[PDB]
Amino acid sequence: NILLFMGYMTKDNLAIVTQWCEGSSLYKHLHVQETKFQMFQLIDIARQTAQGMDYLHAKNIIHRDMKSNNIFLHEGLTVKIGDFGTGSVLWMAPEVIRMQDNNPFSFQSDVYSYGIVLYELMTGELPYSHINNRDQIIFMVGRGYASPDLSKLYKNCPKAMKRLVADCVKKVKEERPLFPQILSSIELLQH
Amino acid sequence: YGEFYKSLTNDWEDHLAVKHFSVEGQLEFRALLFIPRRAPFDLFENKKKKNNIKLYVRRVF
Amino acid sequence: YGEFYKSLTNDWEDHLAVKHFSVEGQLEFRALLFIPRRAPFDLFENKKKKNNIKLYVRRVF
Amino acid sequence: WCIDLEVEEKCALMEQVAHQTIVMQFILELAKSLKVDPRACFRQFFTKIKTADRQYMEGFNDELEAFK
């Protein structure tokens, strides 16, 4: 009797390999592509950024390299913070741009950079940007002769946020809040 | 049901439907099963060990 | 090594390569690692629990 | 080896060994068909031919006479 045909007993493989988006950095969507977010959404991004920053500090990690181009958006506007990204100066604190001491990194340094990020989120426009001279930035920021222009902020910016920006960029490190305070303020501010 | 669900999931929207029942017998359990309004982004993707049903005994996780 | 590896894995063919090593200090252990000559027919299946490395203490599983 | 069974009309032994025979033909044909070593088959493959419509051995119950 015959060599009969076999309808082959097939197998269906439904395994997955993950894919990830190289999304725009905040810097890119804010200053290059200049896309726009609703005020609520801008707050959601700031909130997630703070929530990540607090977790780093809890683990005793000082981020230091905090730039809006080092923060990335993903689907659902998930914020991913990393080391993955002028800007050599702009986001750093007045003592750090000065190299006033030996790498005086602290949580407040990260706070300063955070405050700068909040400022650009709340303007769509870089701080000090009526001026662009390199030595003038080192002079005027380092010696305390200019704040960022909080007069440039969105009209829809909650007053509490205007204060938060101002607070996070207060000149003295002893004067600015830590993330637990910042985040608490943001959640209260958002509700 | 909607407030309980928002607390349990941390969702910002309400649920789509819920089944609530008791099994009587030598096994006694209550259960709530909710269907969310949108599939999560990672419904398939995060491979490791959670289909989101928590088991409690005498109300202790 | 060949007879052991057949006995460890139920393979009918030898290993391609084997590495024997040990480590000392606070954490002490010895180990054997084998690269098989063929990919297992179902190596990548996501429905099967892997037996591939076994951990023994003082020679009990 | 079954030639004595055909000569002696030993139907029950021809019938039980037909099961072993179709299994040998299944695993060897499968190995040919897949370009693999016959030793690389598994009892999951026997479970796979247990799914849906199972077997064709109802004709091999005649092979034991039809092969004489």
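In order, the residues displayed for chain B correspond to 301-361 in Swiss-Prot numbering, which applies throughout.
Cβ coordinates are placed from backbone N, Cα and C, and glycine is handled just like the others.
Swiss-Prot lists B:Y301 to F among its mutagenesis entries, and the accompanying note reads: Decreases interaction with NOS3 and SRC. impairs resists LPS-induced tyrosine phosphorylation. Does not block LPS-induced pp60src phosphorylation. Under a cutoff of 8 A between CB atoms, and with a sequence separation of 6+ in the same chain, the neighbours of B:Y301 (mutagenesis position) are B:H315, B:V318, B:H320. B:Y301 (mutagenesis position) falls outside any helix or strand according to DSSP and counts as coil.
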